[PDB]
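As structure tokens, the structure follows; a few thoughts come after it.
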Amino acid sequence: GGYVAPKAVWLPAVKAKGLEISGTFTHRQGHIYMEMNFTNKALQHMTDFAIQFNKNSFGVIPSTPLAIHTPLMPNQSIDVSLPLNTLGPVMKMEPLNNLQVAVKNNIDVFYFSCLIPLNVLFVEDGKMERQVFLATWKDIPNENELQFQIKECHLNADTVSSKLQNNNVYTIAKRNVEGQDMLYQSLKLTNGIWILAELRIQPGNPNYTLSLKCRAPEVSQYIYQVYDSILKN
Amino acid sequence: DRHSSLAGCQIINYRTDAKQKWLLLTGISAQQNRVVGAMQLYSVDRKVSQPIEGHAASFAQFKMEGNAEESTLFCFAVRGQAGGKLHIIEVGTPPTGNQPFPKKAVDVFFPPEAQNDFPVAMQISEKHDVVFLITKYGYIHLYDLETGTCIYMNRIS
Amino acid sequence: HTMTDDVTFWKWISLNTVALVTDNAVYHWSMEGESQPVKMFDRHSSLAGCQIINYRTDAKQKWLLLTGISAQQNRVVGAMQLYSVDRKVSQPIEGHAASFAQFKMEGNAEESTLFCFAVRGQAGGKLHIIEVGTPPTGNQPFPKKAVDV
């Protein structure tokens, strides 16, 4: 399985008339989930739960109604897996991975935002043929290349490759150049956007250079962030 | 093309989003003694369309008392089997530090001499937070946009 | 192709690759398949308005040189740009005329990578030969050289 962030507080009870939501995202076998815990810190039962998202950069929506069937009694805390897909309406957000949410119950509607980690949008069929990788890196305008620094990494190239593999970031080739490992890597988003990567691992250097080429370079910053999180976790 | 849930309906409005990437068509029917409203929500980039409800509603921008940012309210009125109700609500996530606007409901009154009568038009003053409602008969009512509290109603047509 | 700006020079840096110099960039084009011209860097302003006159790279195409001259106050002043492609950093002329060599120094097994550059400056004209980057492992470093031109 890939990297999943710890749940974080998305909606505090005191902002939401006693409703508390904590959440994270996951990807399980080609399926995206918004995984939440809902806690009733109020003195009323809570019923009639429902959720929607605003339009978003990756067309993320719930794929079913929110599966809370029984009243959430005062003090009660339930774990809710909401399945998502990427078939929904697209509007480019800032930040690109921000997700606006409305959650309703029988007392009110509440709103919050959270940030989608882009590795749940990394699809299973994201391994490029070596041939196609070279051609595509060469087809993508060199001005689109962006460099980032994975700070304080000490994983071997093998371990980098296995961890990234578990997040649907595939190693296409490796080049030993004078003690340096170069890793050439592909991943594919749920919207079909490909990202190519060159990681450079140097002896003595605690920092790896991640170079990313994408036709939509605005995304690259967000790949780097989750790439960094996968290596560091 | 016009989606068939609309067929024969009184077209009463057409609305898009700011990008023109969604389109809303509305119309109402007198289906079995109520003003049933039909909506078509067309997706222009997806090329897919769906059917939805209703009739007199408008959106505002209102700065709530201790916030820095203007909450986007969607105010709409309908007469259902439960009778006439106006709803004011937030739409979408509050701008970041904003305390959310409590959703509102209030009933809109229809006299017995208002036998069928239902909503037909809405307009809100941004200058004076007030919801102007016009019904099918020619009745007007003003409501306070923040607290949907009725503030006057009379016939003018 | 049809570039979107006139290319104010070109030279075949290799067996297959075409350097295009526009008014504000340099692009390599490969001959090979359906691939189109690729921007390697923008023109550094000390060149501005200059008679471009050569473009040169290293054998690795990991350093690029652009040159070009002006008639500045009655003299043919040559400018150069020296772009680093892996570093992504670019200097105006520290060596204008310069080329790189591989040389086998007398009791070494491996060919030291020399960077030879020649400038006139306030001290007058000086050629510099140098080692570039670490000696191959048993190699005795090449002594840096300098001579006046």
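Numbering, chain A: per Swiss-Prot, residues 705-937 in sequence.
Technique stated in the header: electron microscopy, 10.5 Å.
Even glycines carry a Cβ here, placed using N, Cα and C.
If you check Swiss-Prot, you get these features:
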- A:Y815 to A: Strongly reduces interaction with SNAP91, EPS15, AMPH and BIN1 and clathrin heavy chain (MUTAGEN)
- A:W841 to A: Abolishes interaction with LDLRAP1 and ARRB1. Greatly reduces DENND1B-binding (MUTAGEN)
- A:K842 to E: Strongly reduces interaction with ARRB1 (MUTAGEN)
- A:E849 to A: Strongly reduces interaction with LDLRAP1, ARRB1 and EPN1. No effect on DENND1B-binding (MUTAGEN)
- A:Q851 to A: Strongly reduces interaction with ARRB1 (MUTAGEN)
- A:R879 to E: Strongly reduces interaction with EPN1. Reduces interaction with SNAP91 and clathrin. No effect on EPS15 binding (MUTAGEN)
- A:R879 to A: No effect on interaction with ARRB1 (MUTAGEN)
- A:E902 to A: Strongly reduces interaction with LDLRAP1 and ARRB1. No effect on DENND1B-binding (MUTAGEN)
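This view paints the features noted in Swiss-Prot onto the structure.
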residue	record	CB count, 10 Å
A:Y815	mutagenesis position	22
A:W841	mutagenesis position	20
A:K842	mutagenesis position	16
A:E849	mutagenesis position	18
A:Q851	mutagenesis position	13
A:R879	mutagenesis position	11
A:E902	mutagenesis position	17
Distance, A:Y815 (mutagenesis position) to A:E902 (mutagenesis position) (CA atoms, angstrom): 39
Statement: Cα of A:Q851 (mutagenesis position) to Cα of A:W841 (mutagenesis position), in Å and rounded, measures 14
Message: Quick check for the class: what is the C-alpha distance, in angstrom and rounded, between A:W841 (mutagenesis position) and A:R879 (mutagenesis position)?
response: 16
- line: mutagenesis positions A:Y815, A:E849, A:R879 vs A:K842 (mutagenesis position), shortest C-alpha separation belongs to A:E849
Message: With CB distance below 8 Å as the criterion, list the mutagenesis positions among A:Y815, A:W841, A:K842, A:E849, A:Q851, A:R879 that sit near chain B.
response: A:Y815
- prompt: A:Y815 (mutagenesis position) to A:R879 (mutagenesis position): how many Å between their Cα atoms?
  reply: 49
- prompt: Can you name the mutagenesis positions among A:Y815, A:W841, A:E849, A:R879, A:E902 whose Cβ is less than 8 Å from some Cβ in chain C?
  reply: none
Task: Write down the Cα-Cα distance for A:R879 (mutagenesis position) and A:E849 (mutagenesis position), rounded and given in Å.
output: 19
Query: Where does A:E849 (mutagenesis position) sit in the DSSP three-state scheme?
result: coil
